[PDB]
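Visitor: Just passing along the structure, written as structure tokens.
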Amino acid sequence: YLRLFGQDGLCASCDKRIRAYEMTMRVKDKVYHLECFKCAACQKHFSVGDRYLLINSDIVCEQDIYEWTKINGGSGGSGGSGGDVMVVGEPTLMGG
Amino acid sequence: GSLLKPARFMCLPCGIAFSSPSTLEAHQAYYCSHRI
Amino acid sequence: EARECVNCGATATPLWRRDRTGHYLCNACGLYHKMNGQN
Ligand SMILES: [Zn+2]
Ligand SMILES: [Zn+2]
Ligand SMILES: [Zn+2]
Ligand SMILES: [Zn+2]
């Protein structure tokens, strides 16, 4: 009878309305899906408690992050800081 | 002088280069042959 | 790869079992810190 939803609303990768089956990590704001949350380079699945980068279309891991950046835009030098990286938070739970 | 700082993430016996030091903690017991 | 294990190194695990300290466990060897109650 009752419908309890506490997510953003629409996806940032697909046109599917986010329901109680997203099972995604707490991103900056725009949330994705359990399938729409993949690397834009190696396409590997993300971990928990690790670092990652957010782009315009998809996201990037910490494995090919040093490559994706240089092939797109952004290089702080060979050993120099090019910016900041975020850590994947805890996966959103539908109840608990 | 001396070692003091173990700047290594890949043991000779195992020959497996790790990325996280937290994983190496348990590795240096059951994985490095047997460090029990 | 995505991450390494303390006992194996199955990067194909569905979800890495991470604790408070950071003991990255695949999913199989991770039971060692529960069933056996080891480190
Ligand atoms: Zn989606
Ligand atoms: Zn990647
Ligand atoms: Zn070893
Ligand atoms: Zn394992």
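Residue positions begin at 1 at the first shown residue.
From the backbone N, Cα and C atoms, a Cβ is placed for every residue, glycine too.
The Zn(2+) 1 binding site feature in Swiss-Prot is assigned to B:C11, B:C14, B:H27, B:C32; the stated evidence is sequence analysis. For the mutagenesis result B:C32 to A (Swiss-Prot position 231), the note given in Swiss-Prot is Abolishes interaction with GATA-type zinc fingers.
Set these features in their place in the structure for me.
Guide: Within the same chain, residues at least 6 positions away in sequence whose Cβ sits under 8 Å from that of B:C11 (Zn(2+) 1 binding site) are B:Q28, B:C32.
Of all the Cβ atoms in the protein chains shown, 14 others lie within 10 Å of the Cβ of B:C32 (mutagenesis position). For the recorded site, B:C32 (mutagenesis position), the DSSP three-state label reads coil.
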Visitor: For B:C14 (Zn(2+) 1 binding site), just give me the three-state DSSP call.
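Guide: DSSP assigns B:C14 (Zn(2+) 1 binding site) to coil.
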Visitor: Cβ within less than 8 Å of a chain C Cβ is the test here; which of the recorded positions B:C11, B:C14, B:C32 meet it?
Guide: none
Visitor: Apart from B:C11, B:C14, B:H27, B:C32, which residues in this chain have a Cβ no more than 8 Å from the mean position of the Cβ atoms of those residues at the Zn(2+) 1 site?
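Guide: For the Zn(2+) 1 site the neighbour list reads B:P13, B:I16, B:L24, B:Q28, B:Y31, B:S33.
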Visitor: Minimum Cβ neighbour count within 10 Å among the binding-site residues B:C14, B:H27: which residue?
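Guide: Ranked by other Cβ atoms within 10 Å, the binding-site residues B:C14, B:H27 bottom out at B:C14.
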